[PDB]
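Let me begin by handing over the structure; questions about it come next.
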Amino acid sequence: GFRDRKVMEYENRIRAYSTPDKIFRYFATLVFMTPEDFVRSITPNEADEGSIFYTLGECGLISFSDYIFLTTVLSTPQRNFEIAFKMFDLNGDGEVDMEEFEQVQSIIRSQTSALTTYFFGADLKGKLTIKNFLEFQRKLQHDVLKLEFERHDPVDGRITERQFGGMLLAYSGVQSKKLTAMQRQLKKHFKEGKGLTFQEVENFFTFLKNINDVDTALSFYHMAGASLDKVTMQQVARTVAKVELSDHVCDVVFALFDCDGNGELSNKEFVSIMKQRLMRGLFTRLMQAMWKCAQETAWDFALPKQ
Amino acid sequence: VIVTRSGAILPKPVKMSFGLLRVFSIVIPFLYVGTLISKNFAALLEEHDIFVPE
C-alpha cells in the first residue's frame, strides 16, 4: 500500500517535529485526550489491567498540560527530574501541594479531571513526596519500554538482534540512510544469535537515557583524541548509570555504530548522536538538509590544516 | 554514383591519414576517464550517506 505508506510517513514526520500543540490537536476525540490515543501518538508508524495507562483510562480524559508533563517525565533524566521536582515545590516542605502544582501546570496554558487522581486522592488533597514522584517516573518509563518491547513480536520472551537494532536506531531519530544498511547486516553478522532478553535491553535503555552524565564522566577521553572501547563502556555504564551490561549488548551496539572505525566508537560515532538527541527540547524538507550537507562537505574539504 | 553524366569516373575518395589510430587514441582514454568519473561519483554518493546499495 502506497497511500497508507505516505499517511504513516506524514504522521511519523509530524510526530518527529512540531510536537507541542500540533500533535495534541492531531490526536483527540470527537479537546482532551485518551490514554490509548496517547500511546498511539508516542509510537511511530502505528485494556491493560496492570499498566499505568490502565489507571489513567479509569480516570477522566487527559489534558494538554498533563500531556506536556508526561512528555517531560519521559524526556528528562533522573537527576534533572529530581531537580525539576525540587523546583516544583514552592513551599519549604518537600511535598508538592495541589495548589502549587496547579499553578505550575497552568503556567503552560498558552492557547487561551486530570492525572491528579493518580497523584492526589479523590478529594484532591493527598500531597506526594519525592519518593512517589521517582516511583511514578520509573514505573511510566519501564511501562512504555515494556509496551515497545512487546509490540515487537517476541519469541520465547526474546527479540531478534535485528529488531533490537532497529528499535535503537529508531530511538535516535536520525535517518542516515546508511545506518539502516548496518541494521540489515547485523542479522548475518550475528547469524543464529541470542534473543536479547528484556532485562538486557532495559538496562541498555536506562544507560542511554542517563548519558548526559556519562558524557561529562568520560570527559578525559575527549580533549585527548581518545576513543571508546568495550571495557571502558562496561565501566562507565557500571559507574554512572549504576547498572550492568551484558557483553552481547555492547557487542551489538559496537557492530551497529562503529562503522568508520575499527571497533573504537569515537565521539562522533555514538556518544554525540545520543547526546544531541536527548536535547530535542530545543517542499521544506530539502533546503535546511542540503544546507547542512553542503556545510559539512565544505568543512571536510577545507580540512587541510595550515 | 560511380560515373559522371558521361562515362568518366569520379575521383578517388579522400581518406584520412591514420584514421583508426586517431580514433582509438581518443576513444580509449575517455573510456578510462568515464570509468574514473563514475567510480568517484559513486564513492561520493556513498560518502554523503545518500545511496548505499545493499
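Residues displayed in chain A correspond, in order, to Swiss-Prot positions 105-134, 145-160, 189-254, 276-445, 453-476.
The header says electron microscopy, 3.6 Å.
The backbone N, Cα and C atoms fix where each Cβ goes, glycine too.
Swiss-Prot lists these features:
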type	residues	note
MUTAGEN	A:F106 to A	Slightly decreased ability to inhibit MCU channel activity in absence of calcium
MUTAGEN	A:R119 to E	Impaired interaction with MCU
MUTAGEN	A:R119 to K	Does not affect interaction with MCU
MUTAGEN	A:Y121 to A	Decreased ability to inhibit MCU channel activity in absence of calcium
MUTAGEN	A:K126 to A	Abolished ability to inhibit MCU channel activity in absence of calcium
MUTAGEN	A:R129 to A	Decreased ability to inhibit MCU channel activity in absence of calcium
MUTAGEN	A:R154 to Q	Impaired interaction with MCU
MUTAGEN	A:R154 to K	Does not affect interaction with MCU
DOMAIN	A:218-253	domain 'EF-hand 1'
BINDING	A:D231, A:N233, A:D235, A:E237, A:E242	Ca(2+) 1 binding site
MUTAGEN	A:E242 to A or K	Abolishes mitochondrial Ca(2+) uptake; when associated with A-231; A-421 and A-432
MUTAGEN	A:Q253 to A	Does not affect interaction with MICU2 in presence of calcium; decreased interaction with MICU2 in absence of calcium
MUTAGEN	A:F383 to A	Abolished interaction with MICU2
MUTAGEN	A:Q398 to A	Does not affect interaction with MICU2 in absence or presence of calcium
DOMAIN	A:408-443	domain 'EF-hand 2'
BINDING	A:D421, A:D423, A:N425, A:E427, A:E432	Ca(2+) 2 binding site
MUTAGEN	A:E432 to K	Loss of function; when associated with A-421
Can you grab the distance from A:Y121 (mutagenesis position) over to A:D421 (Ca(2+) 2 binding site)? Cα atoms, rounded to a whole Å.
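Taking the Cα atoms only, A:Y121 (mutagenesis position) lies 28 Å from A:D421 (Ca(2+) 2 binding site).
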For the recorded Ca(2+) 1 site formed by A:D231, A:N233, A:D235, A:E237, A:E242, name the remaining residues of the chain with Cβ within 8 Å of the site's Cβ center, in chain order.
A:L232, A:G234, A:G236, A:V238, A:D239, A:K290
Near A:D421 (Ca(2+) 2 binding site), which residues of its own chain have a C-beta under 8 A away, given they sit six or more steps off in sequence?
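The list for A:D421 (Ca(2+) 2 binding site) reads A:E427, A:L428, A:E432, A:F433, given in order along the sequence.
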Say you check the Cα of A:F106 (mutagenesis position) against those of the binding-site residues A:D231, A:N233, A:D235, A:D423, A:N425; which is nearest?
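For A:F106 (mutagenesis position), the closest Cα among A:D231, A:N233, A:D235, A:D423, A:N425 is found at A:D423.
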When you average the Cβ positions of A:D421, A:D423, A:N425, A:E427, A:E432 for the Ca(2+) 2 site, which other residues in that chain have a Cβ within 8 Å of that mean position?
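After dropping the recorded site residues, what remains is A:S390, A:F420, A:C422, A:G424, A:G426, A:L428, A:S429.
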Let me know how many other Cβ atoms fall within 10 Å of the Cβ of A:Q253 (mutagenesis position).
10
Let me know the most crowded of the recorded positions, choosing from A:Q398, A:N425 and counting other Cβ atoms within 10 Å.
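The most densely surrounded of these recorded positions is A:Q398.
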Can you tell me the CA-to-CA distance separating A:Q253 (mutagenesis position) and A:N425 (Ca(2+) 2 binding site), as a whole number of Å?
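Pair distance, Cα basis, whole Å: 52 Å.
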Based on Cα coordinates, which of the following binding-site residues are within 10 Å of A:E242 (mutagenesis position): A:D231, A:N233, A:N425?
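Taking A:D231, A:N233, A:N425 one by one, the ones whose Cα falls within 10 Å of A:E242 (mutagenesis position) are A:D231, A:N233.
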If you measure from the CA of A:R119 (mutagenesis position) out to 10 Å, which recorded positions from the list A:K126, A:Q398, A:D423 are inside that radius?
A:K126
Sort the residues of the domain 'EF-hand 1' (A:218-253) into helix, strand and coil with DSSP and give the three counts.
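Helix/strand/coil tally for the domain 'EF-hand 1' (A:218-253): 20 helix, 1 strand, 15 coil.
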Look at the mutagenesis positions A:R119, A:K126, A:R129, A:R154 and tell me which residue has the greatest number of other C-beta atoms within 10 angstroms of its C-beta.
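Buried the deepest by this measure is A:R119.
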Going by DSSP, is A:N425 (Ca(2+) 2 binding site) part of a helix, a strand, or coil?
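Coil, per DSSP.
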For A:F383 (mutagenesis position) and A:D235 (Ca(2+) 1 binding site), what Cα-Cα distance in Å is obtained after rounding to a whole number?
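That comes out at 39 Å between the alpha carbons.
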